[PDB]
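**Q** I have a structure here, written as structure tokens, and I will follow up with some questions on it.
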Amino acid sequence: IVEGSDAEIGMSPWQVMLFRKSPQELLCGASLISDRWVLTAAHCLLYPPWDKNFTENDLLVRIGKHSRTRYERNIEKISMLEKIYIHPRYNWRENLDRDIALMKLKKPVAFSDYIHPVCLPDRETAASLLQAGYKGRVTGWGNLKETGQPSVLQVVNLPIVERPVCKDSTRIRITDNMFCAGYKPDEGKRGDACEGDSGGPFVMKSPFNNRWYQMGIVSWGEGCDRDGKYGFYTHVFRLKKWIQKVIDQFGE
Amino acid sequence: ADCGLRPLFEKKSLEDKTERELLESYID
Amino acid sequence: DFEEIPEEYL
Ligand SMILES: [Ca+2]
Ligand code: NA
């Protein structure tokens, strides 16, 4: 996260780290959506232009963390993956359309003060909150600058941008399965996701029922925190029929 | 049933340092 | 740079 700040303890208890087993390293973010299911970006798991294709046994998920590098004894939990599910229409060749994946854990994780799932939006949630100017929150342990790494989880709040402005910022074809967020040059405030933040959540707190909803997944951007560029996020509600199909077919 | 309600915040009626910024943006 | 985690997890 560029131009963010340190998270408070327990501020994002659905935050998940994806951790490469060997070499031991941060791969991406993710989010806890139930005791057995973790949501991330497909490009964190499958991206052929970089010879990335992870299988279940290549990875671990770390839940409940605050420190980036510490083993947080008696706080974090480390879970093994049973199975990865990537959206069958994930478009890695062109623009990362449908950049979404699910990971089923081998065993359920116990909730705690530090480990708790986020809600997924329904149609009305999305209609009420996904509006230009409304702010959401992005969290992660990715880099602090485009060209180091944080001691603790970072957080930044960012406004959703008008679709024609998002489209006019890039040569990439923007689909209805994406939205963008970030400040405009003239707004003077700053912030963005950066390398290592991908797969993490973009959340909003409903003012109607006081709950946090994951509206987006950190998907892609053109550099980090560049003036006139925006971050792009997978539109979770637009892909919920797939989410539910997978959990309904394979959950226990 | 309890999704999205944080043990150290909503389920103690404590606010985090910047959630009000989000609320203030949900104007209309 | 990352602190080593318990062996049981690997
Ligand atoms: Ca364009
Ligand atoms: Na920008």
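Chain C is numbered as in Swiss-Prot, which gives 55-64 for the residues shown.
Even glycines carry a Cβ here, placed using N, Cα and C.
From Swiss-Prot, here are the annotated features:
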MUTAGEN   C:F56 to A or W  Slightly decreased affinity for thrombin
MUTAGEN   C:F56 to I, L, T or V  Strongly decreased affinity for thrombin
MUTAGEN   C:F56 to Y  No effect
MUTAGEN   C:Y63 to F  No effect
MUTAGEN   C:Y63 to A, E or L  Slightly decreased affinity for thrombin
MUTAGEN   C:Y63 to V  Decreased affinity for thrombin
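Give me the lay of the land around each of these features.
**A** Counted within 10 Å of its Cβ, the other Cβ atoms near C:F56 (mutagenesis position) come to 14, all protein chains included.
Reduced to three states, the DSSP call for C:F56 (mutagenesis position) is coil.
C:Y63 (mutagenesis position) falls within a helical segment according to DSSP. For C:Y63 (mutagenesis position), other Cβ atoms within 10 Å of its Cβ number 14.
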**Q** Between the Cα atoms of C:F56 (mutagenesis position) and C:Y63 (mutagenesis position), find the distance and write it as a whole number of Å.
**A** 15
